[PDB]
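Below: the structure, in structure tokens.
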Amino acid sequence: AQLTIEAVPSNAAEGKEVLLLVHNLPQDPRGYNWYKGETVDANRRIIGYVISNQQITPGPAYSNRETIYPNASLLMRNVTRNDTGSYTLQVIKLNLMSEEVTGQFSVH
Ligand SMILES: [Cl-]
Ligand SMILES: [Cl-]
């Protein structure tokens, strides 16, 4: 029932790929946004997706290493030590309320 993030892997080597898999989405969300860190913070928004017109919304923290998938999951290519940390997903629900979940991974 509860929204979760699963980092695959949770500890990556430099130059490799990390997946942030999203589980237990509501039905009928309006969209998603990813943020670096622990909270919704516009200045740290990486990328989002607006479902109604399948619009990808790169944010101030966007890197061309990242791709967002329709199920909200995030693929990050060519990871570096600086990518280590927390990542927060905002799901915008049908009724325009937002729910958040925070995950993390490390790069060595
Ligand atoms: Cl962080
Ligand atoms: Cl995590």
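We're sticking with Swiss-Prot numbering for chain A, so the shown stretch reads 34-141, in order.
If you're wondering, the header gives X-ray crystallography, 1.5 Å.
Just so you know, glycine gets a Cβ as well, placed from its N, Cα and C.
Here Swiss-Prot describes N66 to S as a published mutagenesis experiment; the accompanying note says: Inhibits heterophilic cell adhesion. Under the heading of mutagenesis, Swiss-Prot lists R78 to Q and annotates it as follows: Inhibits heterophilic cell adhesion. In Swiss-Prot, a mutagenesis experiment is listed as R78 to A, annotated with the note Does not affect the monomeric structure. Loss of heterodimerization with CEACAM6. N97 to G appears in Swiss-Prot as a published mutagenesis result, with the remark: No effect on heterophilic cell adhesion. Looking at Swiss-Prot, the entry for mutagenesis of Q123 to A says: Does not affect the monomeric structure. Decreases heterodimerization with CEACAM6. In Swiss-Prot, a published mutagenesis experiment is listed as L129 to A, annotated Does not affect the monomeric structure. Loss of heterodimerization with CEACAM6.
Feature map: annotations from Swiss-Prot on the structure.
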residue	record	Cβ contacts under 8 Å, 6 or more apart
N66	mutagenesis position	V73, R78, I79, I80, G81, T90, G92, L122, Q123, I125
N97	mutagenesis position	none
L129	mutagenesis position	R63
Where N97 (mutagenesis position) falls in three-state DSSP terms: coil
